[PDB]
Amino acid sequence: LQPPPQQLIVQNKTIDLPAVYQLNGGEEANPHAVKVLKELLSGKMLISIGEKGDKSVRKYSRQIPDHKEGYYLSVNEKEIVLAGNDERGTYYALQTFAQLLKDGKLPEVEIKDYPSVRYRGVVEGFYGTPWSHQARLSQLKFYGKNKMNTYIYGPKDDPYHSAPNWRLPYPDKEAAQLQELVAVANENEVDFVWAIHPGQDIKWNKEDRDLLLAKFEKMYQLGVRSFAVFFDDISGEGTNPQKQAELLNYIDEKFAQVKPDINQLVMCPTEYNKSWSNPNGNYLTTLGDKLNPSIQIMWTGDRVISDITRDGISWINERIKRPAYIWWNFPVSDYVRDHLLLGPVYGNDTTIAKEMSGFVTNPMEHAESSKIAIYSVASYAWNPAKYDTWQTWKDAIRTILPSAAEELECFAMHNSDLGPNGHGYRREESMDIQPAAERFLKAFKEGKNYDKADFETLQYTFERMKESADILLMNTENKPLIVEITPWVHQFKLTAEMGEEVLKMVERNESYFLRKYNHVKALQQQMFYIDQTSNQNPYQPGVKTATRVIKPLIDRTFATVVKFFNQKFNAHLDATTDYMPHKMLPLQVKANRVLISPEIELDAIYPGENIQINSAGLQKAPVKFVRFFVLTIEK
Ligand SMILES: CC(=O)N[C@H]1/C(=N/O)O[C@H](CO)[C@@H](O)[C@@H]1O
C-alpha cells in the first residue's frame, strides 16, 4: 500500500471479491468514488460505501477517523466497508481498496487512514518546456491514485502565467485545454490551482490590480477554484511586501471570500528560502503580520534547493506566523538540464508534519520520468512517520513500468546525482557498487593486486546496464516515458560498453590491448556525438549519465592502464578520456561555443561570431586558430 495507511490490522486470511454483491450507499456516496468501485466490480455480500452522515455507513461512524480526507476501510467474510469522513475520504478509501484487489482477491483487513499533511501534490513550476497537455492529463490521474489533492499550475515559460501576457486571457485553444484539465482534476479529487507570476512588471495601481482580478475571473469561468500569486525570482517594485500583502488580501476579500466555492489561495514570497532571505530586513515579518490568515505562504527551505528540516521550518514559521506550505525543489532539473534525477526521495524530516500546511514537489520538464519522485512524495506527505525511502522508490518504478521494473531500477539507480552545480545540491548514486569501485581503483593505481570479486561486480554491472538500456529502448508499455529518457538510455548503453572494454584493457597481449584501446576511443567519440546532438537546450545542453561513480571509475581506470601500457612498451598513447575534435585544461563544446574549462585549433575553418574572456565581435571572419574564455562560431 502506497501511501502506507495510518493504521492497518491484517488478518492472514484472504477472501474472493464478491461475484454477487449488495451495494449500499451507491446513490448517496461521492460519485467519483462510486464510479471507481463500479469499474472494479465490472463484470459482476454486502458493500457499504458513503460519507460519515450517510445512512449507508451509520454502523461505522465511530471507526471513521475524525480527520479531513480520512476514511475507514474494512474487508471480512461478511462485508466490505468503504467509509470516508468526507467525500474525498471516500475516494481515497477506494484508491486503497484498488491496491488490495489482486487477481480477483482481497485480504481480510481493517484500515483507519488519513493524511498527516493537509495539501499534497505537485507544482508545475519549473523553467523549460511546459508539460504537454497529454502529459498533464496523465499526471492528474496519477495524483488521484496516490492521494495527492493539489496541482499548482505555474510553468515559468507559459507567457499567459508570467510577464507580460499574465494580463491577457488564454487563447481559445489553450483555454479549452485548461477547461479540460480542471474537469479531469475534479474527477480525480485534485484541486487545480492556477498560479500567476506578475511581479516582474506589475505596477502597484488600480489598472494592474483590476487586470489581475479580471484574469482570475477568466480562469474562474474556465472552472478554476484555487489560485496562487507567485513573486519568486524577480527584482524591482514587485518585491514590496506591503503591496504584495495588500494585493493578496484584496484578492482574498474581493474574490476568494466573495465567490461561492473557492478553495485554496496561496502565495510564493520573494524571500522564499532562508539563504535568499534577509534575517535583518522586514520582508518576511511584514508578510507574516499583514497577510490574511487563510492565505498560504510557500517556502523551499534553507536554500533554493534543499531538504526540509525541523530547525529550518521553525525558522520560517516563526516569521510568517503560520505553518509554511513547502515548495520542494526536487526532482526539478531545470538548472542541471543534461541530467535525469531518477533516484529516491529522501532528506526531509519525517516528524514535522504538524509544522507544514502543504508539501508540493517541483518536478522535471520530463513528466513521466518525474513520476518516481512524485509517487514517493505522495507517500511521504500522506504518512511521513512510516515513510520508507527505498521501498517507495521500488514501488513507484514497479507502478510506472511493471513490464520492465528491474531494468528501470537499474537505469534509475545510476541516474540520480545532479553533478556539480551552483545550488550545491547533490544526491547519492550507484551506492551498491561504490565500495567495489573505490577499492578496485585504489589498488589498481598503487600497483597492488585488486580482488577478482570486485572486477566481477563491475563486469556484472556493465552487463546489466546493456540489458536494461536495450530493453527500455524497445518498451511499449509507457511510450512517453521511453521518449523522454531515450537519449540518456543511449548514453547509458555507451557508458557500459565503454566499461567492458576498459576492463578488457586491464585484463592479454599488445595487439589485443590496442584493439580495445581503439574501441574505447570510438565509444568516447560516440558519447560526444550524443552530447552534441541530443537535448540541445541553451543552458546545460547534452546528455550526462552514471556520472557520480561509474563514469569516473571508467575514465580513471582507462587513464591508468594507458599510462602503464606507455611505460611498458615505451609508447605514447593518448590517455585523455573525453573526445574533443578541436585542439588546445580540457576544451568543451556547448552548442556553437568552444570554451576552455573554467592557443586553440578548430577541426575546420568556421565563420567566427564572437569571443568572450573573463569581448570582441568577429563579424563572420573565417577562423581556425585562436591564440592569446569562450569562442562562438556559426554552426
Ligand atoms: C520558488 C522557486 O523555486 N522558484 C524557482 C526557483 N527559484 O530559485 O528555482 C527552481 C529550480 O531552479 C525553479 O524551478 C523555480 O521556478
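Count begins at 1; order follows the chain as displayed.
Heads up, header says this was done by X-ray crystallography, 2.0 Å.
Cβ atoms here come from the backbone N, Cα and C positions, even for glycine.
Taken residue by residue with DSSP, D233 (active site, proton donor) is part of neither helix nor strand, so it is coil. The feature active site, proton donor is assigned by Swiss-Prot to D233, with experimental evidence given as support.
The protein binding site feature in Swiss-Prot is assigned to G125, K156, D232, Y272, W327, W328, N329, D334, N362. In the three-state DSSP classification, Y272 (mutagenesis position) falls within coil.
Per Swiss-Prot, domain 'GH84' is recorded for 118-385.
What Swiss-Prot notes for the published mutagenesis of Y127 to F (Swiss-Prot position 158) is this: 99% decrease in activity for pNP-O-GlcNAc. For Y127 (mutagenesis position), the Cβ neighbour count at a 10 Å cut-off comes to 15, with all displayed protein chains included. DSSP assigns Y127 (mutagenesis position) to coil in the three-state reduction, outside any helix or strand.
The Cβ of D232 (mutagenesis position) lies under 8 Å from the Cβ of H197, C268, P269, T270, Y272, each of which sits 6+ residues away along the same chain. Under its mutagenesis annotations, Swiss-Prot gives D232 to N (Swiss-Prot position 263) the following note: 99% decrease in activity for pNP-O-GlcNAc.
Here Swiss-Prot notes a mutagenesis experiment, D232 to A (Swiss-Prot position 263), with the remark: 99% decrease in activity for pNP-O-GlcNAc.
Quoted from Swiss-Prot for the published mutagenesis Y272 to F (Swiss-Prot position 303): 113% increase in activity for pNP-O-GlcNAc. For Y272 (mutagenesis position), the count of additional Cβ atoms within 10 Å of its Cβ stands at 24 [all protein chains shown].
Secondary structure at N362 (mutagenesis position), as computed by DSSP, is coil. Residues near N362 (mutagenesis position) in space but far in sequence (CB under 8 A, at least 6 apart, same chain), listed by position: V122, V123, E124, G125, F126, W327, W328, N329, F330, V332. Quoted from Swiss-Prot, the note on the mutagenesis of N362 to A (Swiss-Prot position 393) is: 95% decrease in activity for pNP-O-GlcNAc.
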Cα-Cα distance maximum in Å, computed over every pair in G125, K156, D232, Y272, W327, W328, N329, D334, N362 that the record assigns to protein: 18
Å between C-alpha atoms of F629 and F628, the residues bounding 14 unmodelled positions: 10
Under 8 Å by Cβ from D233 (active site, proton donor), same chain, sequence gap 6 or more: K156
Cα-Cα span in Å, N614 to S615, with 33 residues unmodelled: 9
For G125 (protein binding site), the number of other Cβ atoms found within 10 Å of its own Cβ: 26
